[PDB]
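Student: Handing you this structure, nothing more for now.
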Amino acid sequence: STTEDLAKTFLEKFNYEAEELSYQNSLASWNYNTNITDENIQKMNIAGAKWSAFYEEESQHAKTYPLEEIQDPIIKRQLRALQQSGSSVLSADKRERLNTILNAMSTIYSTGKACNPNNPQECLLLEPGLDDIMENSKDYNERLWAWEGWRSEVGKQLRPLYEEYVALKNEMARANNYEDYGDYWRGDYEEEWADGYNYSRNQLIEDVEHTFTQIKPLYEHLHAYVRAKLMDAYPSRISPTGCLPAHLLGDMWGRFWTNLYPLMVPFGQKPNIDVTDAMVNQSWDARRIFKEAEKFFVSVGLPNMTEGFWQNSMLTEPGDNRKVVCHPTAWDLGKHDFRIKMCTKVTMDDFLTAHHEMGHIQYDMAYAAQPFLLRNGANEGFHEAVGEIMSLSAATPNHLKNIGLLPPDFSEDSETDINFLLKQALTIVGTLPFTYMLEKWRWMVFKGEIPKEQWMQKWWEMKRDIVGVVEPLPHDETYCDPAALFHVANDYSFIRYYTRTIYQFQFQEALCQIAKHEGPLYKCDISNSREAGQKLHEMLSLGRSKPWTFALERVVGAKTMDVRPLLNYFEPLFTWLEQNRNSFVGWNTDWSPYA
Amino acid sequence: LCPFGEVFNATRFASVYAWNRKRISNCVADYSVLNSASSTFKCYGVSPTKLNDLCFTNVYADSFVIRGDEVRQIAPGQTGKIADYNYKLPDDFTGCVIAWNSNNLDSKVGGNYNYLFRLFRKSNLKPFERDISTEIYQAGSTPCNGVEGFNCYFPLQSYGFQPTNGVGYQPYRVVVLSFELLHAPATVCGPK
């Protein structure tokens, strides 16, 4: 009469049951994704409904065991994972209302769009049209028109259902013994153990704030330089010590600053490195680039790929009548089966995407030895961090030289190296503060610190005070700008990135300090270095059995996040930035196109 | 002169708990090479080349199928669900185990669930014992009244073989060549 043994046999049956059902569902999903049909979407719908009902029933059945009298770490963790349940406490009426509200979001967000009032006839869908306008537009009035039109067409329809959804979710979260929905979302990091391994909920926000406070000045400096370069790009148009307008960031929301690269090259005579010419000249293909990537992966000390990978993965378009989707993605079906689906071009960008996907799949086989409930990463950002560390490792001039795609007579151009580092820095350091801003706003809204009539006011105030980006026109509370992004519209957490960069820099520094590198941390190549791979193998194969704080230590040397590798990597750019000696520090953010 | 053709080219294989057993005599095994795709040969009292210098009285040539991970468990003094509840051998086992992959012949696209193996048993199984009875297994104090679930589970469980899964889940047929030497007259000959 031991609940330990009862839960043990429960999990023993649930393992095989869930494994078989999951493999069948994943196979159906892949078959749908390769070729699209009405029959395929019918299979998708029926399988999804069957899994929803089946998992709900299994969780309800498993909810009949206690948690205060379980001793074994692993059994306790499995019981917690199975007991954590949702969408079951609510009654039928409230559940149906919530489902209808979410479906209304998912429909009207994609359905709503704006067009030109000047020319009613000429306007296309959001996907090709507005994206092309934003990526190839250089007119103040045109960009302002597109931005204002979209932001006035989406929010006025997304506001009410979103408010009702947030109220209902807050009520449910309070009913489910959590503090609120924000508390539930924050509760994805806590770990319970002894010997000083406790992890509460406030630690995450504490460390995030501590990191941002000491990381902001580099963003200030790069913002000053980018503002000066943008002034060079466009004349007599923006305040000299003000902000960057939201419509001049290359895209609607300004998630990335990748489009500003041609407007900030210090030396036109010496452009950035472009080995794409030699890539096309050598006349290789997807098979060849993937063989080179596999060779690079093997050279570190990681094992070979599976035969079924090459046997079944599709890389070159057949060109027949049936259509497919050409968006590379990482597939992990389970049952020792791994597949990829991508359409390949010969550029550095596709080189990097192929390498990143290969790293993702490598992690996937790395933690695939655990039981079904443990076939998962330590946290959300581990996969992308593991991909990006080796992406940065393989994105260096010494590597692209030592694979012999560069002429022997070429000398190491520090200017080209600085160009590449400037590009990568302008992307990375500009990516994260917006993510931290939006996640803080979402958490505050969910927990309820922001009342109804203060949504947009608080959003804009936080935007200005954190990032330093101004708006060109006034707006009222009816608009719902922060939900314009797909992740916010479709209820996806945005904290998995800012975390991911910190882990990326920490792992890069730890892995490159051991390969007996002579120069600075950057440019380090881990090729022909067995000990780094041996150290990283336990990190890759640990899985989720151990807590992530315990796991990360075995490689890093510490069990808490730190941002020292970021600064030590970006120090050369800081030393370079003598160029901007006429740059003033600080801003007021009081000049806008309203006046 | 044996039905090695029949024992090696059997169209269907029984379940693990319902494993089959046969008796052979008056002939000799002459395996050349590589027929055990998974070069698996773990037998102790004899040698792979010296086996032709011996004769045997009793033979228990079993045949069944197992998934990829559990092929390691076919060894004396081994633990795991298969070992404790389905098939056990004593510490003095004398027989050479043959195993090979037959994914091209024993897998279908629609999914195969015709193979079963017992998962629950009250006590550790005795060597060379088969429990084909489908009696219900109980786990609690209060008695179930013919309705399953709630601390009374059905023992058996399916395999679920597919053609696209990896090697670690690919089905292999397994043959155990039991032999023993006693006062009984010689029944199996050699390459005389």
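Note that chain B carries Swiss-Prot numbering, so the residues on display, from first to last, are 335-368, 370-373, 375-528.
If you're wondering, the header gives electron microscopy, 3.6 Å.
The backbone N, Cα and C atoms fix where each Cβ goes, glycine too.
While the structure shown retains the original residue, Swiss-Prot records the mutagenesis experiment B:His519 to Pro with this note: Increased resistance to human covalescent sera neutralization. Listed in Swiss-Prot is the natural variant B:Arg346 to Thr, annotated as follows: In strain: Omicron/BQ.1.1, Omicron/XBB.1.5, Omicron/EG.5.1. Annotation of the natural variant B:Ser373 to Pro in Swiss-Prot: In strain: Omicron/BA.1, Omicron/BA.2, Omicron/BA.2.12.1, Omicron/BA.2.75, Omicron/BA.4, Omicron/BA.5, Omicron/BQ.1.1, Omicron/XBB.1.5, Omicron/EG.5.1. One natural variant named in Swiss-Prot is B:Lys444 to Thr, and its note says In strain: Omicron/BQ.1.1. According to Swiss-Prot, the natural variant B:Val445 to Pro carries this note: In strain: Omicron/XBB.1.5, Omicron/EG.5.1. One natural variant catalogued in Swiss-Prot, B:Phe456 to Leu, is accompanied by this note: In strain: Omicron/EG.5.1.
Describe each of these features in terms of where it is and what it packs against.
Tutor: Around B:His519 (mutagenesis position), a 10 Å sphere centred on its CB holds 5 further CB atoms from the protein chains shown.
According to its DSSP assignment, B:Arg346 (variant position) is coil.
Under a cutoff of 8 A between CB atoms, and with a sequence separation of 6+ in the same chain, the neighbours of B:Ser373 (variant position) are B:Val407, B:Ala435, B:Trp436, B:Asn437, B:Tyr508.
Its Cβ placed at the centre, B:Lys444 (variant position) has 10 other Cβ atoms within 10 Å.
There are 9 other Cβ atoms within 10 Å of the Cβ belonging to B:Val445 (variant position).
The Cβ of B:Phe456 (variant position) lies under 8 Å from the Cβ of B:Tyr421, B:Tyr473, B:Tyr489, B:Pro491, each on the same chain and at least six residues away in sequence.
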Student: Among B:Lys444, B:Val445, B:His519, these being the recorded positions, pick the one whose CA is nearest to that of B:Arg346 (variant position).
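Tutor: The answer is B:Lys444.
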Student: Would you kindly give the Cα-Cα distance separating B:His519 (mutagenesis position) and B:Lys444 (variant position), rounded to the nearest Å?
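Tutor: Just about 48 Å between their Cα atoms.
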Student: What Cα-Cα separation, expressed in whole Å, is found between B:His519 (mutagenesis position) and B:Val445 (variant position)?
Tutor: 51
